[PDB]
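Note sheet for the following structure.
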Amino acid sequence: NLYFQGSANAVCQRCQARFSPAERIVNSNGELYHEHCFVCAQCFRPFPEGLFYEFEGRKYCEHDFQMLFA
Amino acid sequence: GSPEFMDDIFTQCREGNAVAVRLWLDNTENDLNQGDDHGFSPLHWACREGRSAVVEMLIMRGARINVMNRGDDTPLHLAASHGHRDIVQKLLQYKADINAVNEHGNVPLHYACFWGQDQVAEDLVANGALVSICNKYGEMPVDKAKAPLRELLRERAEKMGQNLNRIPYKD
Ligand SMILES: [Zn+2]
Ligand SMILES: [Zn+2]
């Protein structure tokens, strides 16, 4: 075949690692994440009620955002 | 009754403006360790924003290395989290508490691992950072690493004589 080919694979926004075909990819505003990567940067837990705050390119739960940056 | 505006130390440390920081240090009655509204000290901010010269200036005047902010993070947590390797090494050399725990039971190694700061993580383990210490939610530092980093760090810790057994959080 005489056509140029692209080869890009989906990777995690946060960690740049690939996805296994079996795992659920979290989509948050167009961005793909490992489940364990769509978590608070401070406590590493999934966001209660899905609520997070962005600060300087990192995501934080309400508790940690209030404690550190609010 | 006229206000006299001043440069505040926290901004100067964030920005790494060394002369302004030095002028502040020259006021010997300034408290080197006093934190801002969120408990971030001058040293916290200098370490977080990678301002190597200012970090050293503060350390050399005797700033407390293991100061804690409102989340109980130390300067070392922040330097490791944000991958400032030179500053991590400086902190370790001036006897930073390598296994200092924040409000979540996280050590600096948790953040080095989580953020794939591979060489920072290596520097930490090389200086006695425990690889198997659970945070308050049962996660060890190497639980936050990708598998290749996990294995690299476990190997280093093994060679150093660490006990690799998972340590659940107590107290
Ligand atoms: Zn990821
Ligand atoms: Zn959090």
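Numbers here mean position along the shown chain, with the first residue as 1.
Cβ coordinates come from backbone N, Cα and C, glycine included.
Under 8 Å, Cβ to Cβ, and six or more positions away along its own chain, B:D36 (mutagenesis position) finds B:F10, B:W45. The mutagenesis experiment B:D36 to A (Swiss-Prot position 31) is recorded by Swiss-Prot, whose note states: Loss of interaction with LIMS1 and loss of localization to focal adhesions.
Spatially close to B:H104 (mutagenesis position) yet at least six residues away along the chain are B:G71, B:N135, B:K136, B:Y137, judged by Cβ distances under 8 angstroms. For the mutagenesis of B:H104 to D (Swiss-Prot position 99), Swiss-Prot gives this note: Alters interaction with LIMS1. The structure shown keeps the original residue.
DSSP gives B:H104 (mutagenesis position) a coil state; it is part of no helix or strand.
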